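Presented below is the structure to which this report refers.
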Amino acid sequence: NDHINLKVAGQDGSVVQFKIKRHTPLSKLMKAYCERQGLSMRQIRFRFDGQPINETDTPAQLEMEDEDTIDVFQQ
Amino acid sequence: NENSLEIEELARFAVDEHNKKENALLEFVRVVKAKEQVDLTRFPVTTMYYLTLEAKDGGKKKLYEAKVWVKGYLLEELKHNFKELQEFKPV
């Protein structure tokens, strides 16, 4: 039950969903999204509810819910 | 999302596999919708693709839902990844 499904929505209109553990640091998700897409990480920014996401932040700490969306765009 | 060429490739795959397994002759037309779900909680990391595609069944255009499973999550590996059609049905 410690699993959560998050939508990662890019500026290009793409959406990729991720199943992750709620106490896993979100850096794993962010790194997976960049690797999958072929993106360089230095460029892009992840936002949740308009705010930035620390690499160490976890879904539990941010009170994320199943099917919430993470926005991603480049600087 | 649904008009990317990797999605089109998996859609054709789903249609081709469905045609072999069922001895059918559906003809691929287009993808109308595609959800991509990467599962990071388990090994091996896998992706599930839920495809809504349009295919000709004897001149009639119909809508189908397919589930395609992939043993991989990097797009750069997708062409050579192991894949399975796990579900194909009219929506």
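Note that chain A is numbered according to Swiss-Prot, with residues 15-89 shown in order.
Each Cβ is built from the backbone N, Cα and C atoms, and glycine gets one as well.
Classification of A:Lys33 (mutagenesis position) by DSSP places it within a strand. In the shown protein chains, 19 other C-beta atoms lie within 10 A of the C-beta of A:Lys33 (mutagenesis position). While the structure shown retains the original residue, Swiss-Prot records the mutagenesis experiment A:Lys33 to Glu with this note: Significantly impairs sumoylation of MTA1.
Listed in Swiss-Prot is the mutagenesis experiment A:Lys35 to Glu, annotated as follows: Significantly impairs sumoylation of MTA1. The Cβ of A:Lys35 (mutagenesis position) has 15 neighbouring Cβ atoms from other residues within 10 Å, across all protein chains displayed.
For the mutagenesis result A:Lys42 to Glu, the note given in Swiss-Prot is Significantly impairs sumoylation of MTA1. According to its DSSP assignment, A:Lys42 (mutagenesis position) is helical. Applying an 8 A CB threshold to same-chain residues 6+ apart, the list for A:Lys42 (mutagenesis position) reads A:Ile34.
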